[PDB]
Amino acid sequence: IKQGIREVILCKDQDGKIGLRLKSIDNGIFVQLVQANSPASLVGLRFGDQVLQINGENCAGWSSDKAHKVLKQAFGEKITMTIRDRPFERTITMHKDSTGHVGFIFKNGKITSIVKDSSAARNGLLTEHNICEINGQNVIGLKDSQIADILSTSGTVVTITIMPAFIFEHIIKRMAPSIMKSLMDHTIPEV
Ligand SMILES: O=C(NCCc1ccc(O)cc1)c1ccccn1
């Protein structure tokens, strides 16, 4: 989680899509969904990201509807966007024990308890926080099943990106859980 406002430059794909849903939160606009193999993935937009400007205009106070209408009306040879990096999230690094554990339980992405004498415990991992990424890989929508499988195959240093549940539940409302599952970019980044 950088302390960074950065500029990204986008390009509507062949069908006029950039692959992005936006959500009004606290008079800001946030990334609710980055679609896999989209403009928005290639430039490296991330769930939770904040969109400060779109073509040099401020997003402050915009409805979701307007953000989306703004995107459609734009001449997608070049869309500029000014981004604040995942501002509602934090990253925690942890090391697995010899039993491979980091030392928590989660349910529906959400960390529900912490296990005494663990790295989870040593590192002040918190409950009531949804899991957003792991070692930099979006994991929103996947079954708990599949998130366990990522954790097991991670190596010792595991890196988790969390978000307060209340904020998380506020971001994803009005998005059908299957769209999340199939269409949210769960892929490692291209170079
Ligand atoms: O993209 C537009 N609106 C955002 C999508 C939408 C949301 C709600 C609604 O009721 C209808 C459309 C648009 C495009 C041309 C003229 C006006 N609006």
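Chain A is numbered as in Swiss-Prot, which gives 108-298 for the residues shown.
When the header is checked for method, it gives X-ray crystallography, 2.4 Å.
Any Cβ shown, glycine's included, is placed from N, Cα and C.
For reference, Swiss-Prot has these:
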type	residues	note
DOMAIN	114-193	domain 'PDZ 1'
DOMAIN	198-273	domain 'PDZ 2'
MUTAGEN	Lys214 to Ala	Disruption of the cooperative binding of C-terminal peptides from FZD7 and phosphatidylinositol-4,5-bisphosphate. Impaired interaction with FZD7 and disruption of the cooperative binding of C-terminal peptides from FZD7 and phosphatidylinositol-4,5-bisphosphate; when associated with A-250
MUTAGEN	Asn215 to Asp	Disruption of the cooperative binding of C-terminal peptides from FZD7 and phosphatidylinositol-4,5-bisphosphate
MUTAGEN	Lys250 to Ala	Disruption of the cooperative binding of C-terminal peptides from FZD7 and phosphatidylinositol-4,5-bisphosphate. Impaired interaction with FZD7 and disruption of the cooperative binding of C-terminal peptides from FZD7 and phosphatidylinositol-4,5-bisphosphate; when associated with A-214
Per DSSP, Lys250 (mutagenesis position) is which: helix, strand or coil? coil
Spatial neighbours of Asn215 (mutagenesis position) that are distant in sequence (at least 6 apart) but have CB under 8 A: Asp251
Which ones in the same chain are close to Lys214 (mutagenesis position), with CB under 8 Å and 6+ residues apart in sequence? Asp251
Same chain only, sequence gap of 6 or more: which residues have a CB within under 8 Å of the CB of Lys250 (mutagenesis position)? none
DSSP three-state call for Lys214 (mutagenesis position): helix, strand or coil? strand
